[PDB]
Amino acid sequence: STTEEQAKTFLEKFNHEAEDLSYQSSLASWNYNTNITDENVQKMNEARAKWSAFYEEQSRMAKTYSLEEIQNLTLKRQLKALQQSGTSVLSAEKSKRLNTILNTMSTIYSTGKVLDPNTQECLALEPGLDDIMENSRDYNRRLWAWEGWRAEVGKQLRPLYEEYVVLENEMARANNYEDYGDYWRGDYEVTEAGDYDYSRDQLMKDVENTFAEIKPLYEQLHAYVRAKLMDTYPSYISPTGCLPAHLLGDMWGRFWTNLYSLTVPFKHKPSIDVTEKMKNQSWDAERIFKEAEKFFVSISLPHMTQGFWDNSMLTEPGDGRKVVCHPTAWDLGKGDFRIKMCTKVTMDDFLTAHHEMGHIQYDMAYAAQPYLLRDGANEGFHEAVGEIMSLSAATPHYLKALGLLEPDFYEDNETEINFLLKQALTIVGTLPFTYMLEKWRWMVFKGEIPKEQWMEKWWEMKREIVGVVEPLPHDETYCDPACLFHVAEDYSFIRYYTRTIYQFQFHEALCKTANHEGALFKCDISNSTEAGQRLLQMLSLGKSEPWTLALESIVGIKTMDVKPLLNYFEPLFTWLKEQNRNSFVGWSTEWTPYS
Amino acid sequence: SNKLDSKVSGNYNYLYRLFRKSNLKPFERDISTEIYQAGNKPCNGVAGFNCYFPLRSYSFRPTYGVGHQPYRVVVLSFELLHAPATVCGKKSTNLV
Ligand SMILES: *[C@@H]1O[C@H](CO)[C@@H](O[C@@H]2O[C@H](CO)[C@@H](O[C@@H]3O[C@H](CO)[C@@H](O)[C@H](O)[C@@H]3O)[C@H](O)[C@H]2NC(C)=O)[C@H](O)[C@H]1NC(C)=O
Ligand SMILES: *[C@@H]1O[C@H](CO)[C@@H](O[C@@H]2O[C@H](CO)[C@@H](O)[C@H](O)[C@H]2NC(C)=O)[C@H](O)[C@H]1NC(C)=O
Ligand SMILES: *[C@@H]1O[C@H](CO)[C@@H](O)[C@H](O)[C@H]1NC(C)=O
Ligand SMILES: *[C@@H]1O[C@H](CO)[C@@H](O)[C@H](O)[C@H]1NC(C)=O
Ligand SMILES: *[C@@H]1O[C@H](CO)[C@@H](O)[C@H](O)[C@H]1NC(C)=O
Ligand SMILES: [Zn+2]
């Protein structure tokens, strides 16, 4: 009679095998990275290959149904997620043409090639392509590295860019969807929720105010860099224009600390480095993980230590076999804790270790959710919760509580603003970079921009907001724009841009709800229990509900707000205003050294 | 009993029911070998739509979580009837 029993029977049967295969497929990758042998490749690659073929059989009949005759809104959400088509309807013939673009593109970008004119002298393997661009303070050396890393690497990527786009236009019509642009915007879709739904049209207005209101601070940061380096490098800097692309340090430009010694915010006071004393005290490497853990118990959860401290290694390769120790902490499955990291005694790595195992605390709470809804509310929440406390526990004031700081420490405010500045600039470094990339892609799929403008339009949007210009114009044979991050590596950035605004939101949500008073930039959550009880409210909610409900419970806002951001750096903003009371905060994008 | 009832490659012997017609009467067993059906259209031997096999394996492993380790259970039930109480628990002190 009722067709619901068919839906109920499918849901349980699919989950039981999938999570078993999810554990099995995962261990093949995790074991391979801990133990790299060719016999492990066979286990690793076959388990990936066999899982997908079985998955499709279950997913084909899974989406054979739809959101019909399901009065349960929660079950309807679970079904809605599994019913995504993707490549299920994609034909095999068009798939193959895509594989050629993908496999070649990644391999050819890693091998950077830079011509070394005049042959120099007898040369060894050294120096290396990565190293040469980072240490070069000479004008010719920096440009010589940069020109090769742009011109001679973009050439190989040009043939692969256009073929990938052509298929993007074609596959849309065979996948019952208009264009790829809706897919990325539909990631935050809420459907069939009265007085509570969220729409893709809303983000366009909200993101407009974020950049406009942050821009005055970024303009000061842009002016700050130029004014200080004007004294050291006046010849290679235009006071009435943009800045040469070679001065960013590297292709990415996310790291401004390479020339930190030439742009120290306060050189009058010597370097703040007081952790050397702790280095010779010979503390164990595993204590750092406990330091985060004992922080976590403060919010009144029990401890975790039995059966999840054996599957890991610290400080030692363990054999003549080599292990990659990139930071990759995933609970393999069914509560199996695992963390691979080269844990070393370092102030910077101290917060990193907090971040790494703090990822597990997220996973442990939501591990009870069924298979199809077991993850965080949005992409950027995960890394945010790890970072907010790691920065809080890495503050020198907290060092006093744990006794790490010197007993004779006198209250300093010069040190605080310097740390926040480097913390600020790294985050805001690439927001305008991804801003032009994310917005430019959307109108590409619309179809009002033809193929010819893939050179000028990419540069035009960048100059409007970012202000980066190549010193020498490059013709169409030369391929500068090809080095974008979504074709060169095809890694999603959506976990990064919207994360930062979520990070301020999570940072502000904890403090204001915990009766916190004083400075906004410093917040204390150790020795409190109210925050964690509210924390667990969505730390274990999961995706059984849209993220909108959790947003209203913790704070009470269903939209994204930027106003608190100005209060965060109130002491910092004063110093920036004081130093630039004479110069003009801004630049002319239209002026060029050529003309 | 994780240290003895768990196999590294897997313990697929242990099997538990997942689907049946209706609720069980207390103290009843369900060993009937029958494949569940929805609508009676699918027949035995061909299970492509709506037909599944309700007995799934626990698949115990030593690397699982505390709640995913096997925990043997022993249940005692006491019955008093019109019988002369043939089962009982009696300390006796030394005589003087
Ligand atoms: C969270 O709060 C607890 C309870 O206050 C802290 O434990 C206690 O912290 C103090 C301060 O470091 C430790 O030193 C004690 O100081 C008092 C103050 O004069 C002194 O009378 C004692 O003789 C002692 O030296 C104390 O040993 C420690 N434990 C207890 C049981 O009081 C805890 O440190 C706080 N944690 C954080 C992260 O704030
Ligand atoms: C890394 O993996 C290889 C498998 O490719 C391991 O070599 C096997 O080890 C097991 C148990 O030690 C033996 O029973 C096999 O005979 C070994 N060879 C093969 C081909 O499987 C190797 O021992 C692993 N590394 C470490 C440190 O244990
Ligand atoms: C909907 O499904 C959930 C399962 O999580 C259940 O708790 C709830 O009672 C169901 N509600 C209705 C109206 O069926
Ligand atoms: C560690 O170094 C500090 C300063 O560098 C000094 O007190 C001493 O050399 C070491 N401290 C010890 C051994 O307690
Ligand atoms: C800077 O911090 C110190 C810390 O003691 C204190 O004087 C005050 O909070 C700040 N001083 C300013 C902003 O002039
Ligand atoms: Zn991380």
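We're sticking with Swiss-Prot numbering for chain B, so the shown stretch reads 438-526, 528-534, in order.
So this one's electron microscopy, 3.0 Å, going by the header.
Note that Cβ sites are derived from N, Cα and C of the backbone, with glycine treated the same way.
Looking at Swiss-Prot, the entry for natural variant B:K444 to T says: In strain: Omicron/BQ.1.1. B:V445 to P appears in Swiss-Prot as a known natural variant, with the remark: In strain: Omicron/XBB.1.5, Omicron/EG.5.1. Where Swiss-Prot documents B:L452 to Q as a natural variant, the accompanying text is: In strain: Omicron/BA.2.12.1. While the structure shown retains the original residue, Swiss-Prot records the natural variant B:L452 to R with this note: In strain: Delta/B.1.617.2, Epsilon/B.1.427/B.1.429, Kappa/B.1.617.1, Lambda/C.37, 19B/501Y, Omicron/BA.4, Omicron/BA.5, Omicron/BQ.1.1; Contributes to cellular immunity evasion and increases infectivity.
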Check the DSSP secondary structure of B:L452 (variant position), expressed as helix, strand or coil. strand
Counting only residues 6+ apart in the same chain, whose Cβ is under 8 Å from the Cβ of B:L452 (variant position)? B:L492, B:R493, B:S494, B:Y495
Long-range Cβ environment of B:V445 (variant position), under 8 Å and at least 6 residues apart: B:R498, B:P499
Any same-chain residues 6+ apart from B:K444 (variant position) with CB under 8 Å of its CB? Would you list them in sequence order, or say none? B:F497, B:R498, B:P499
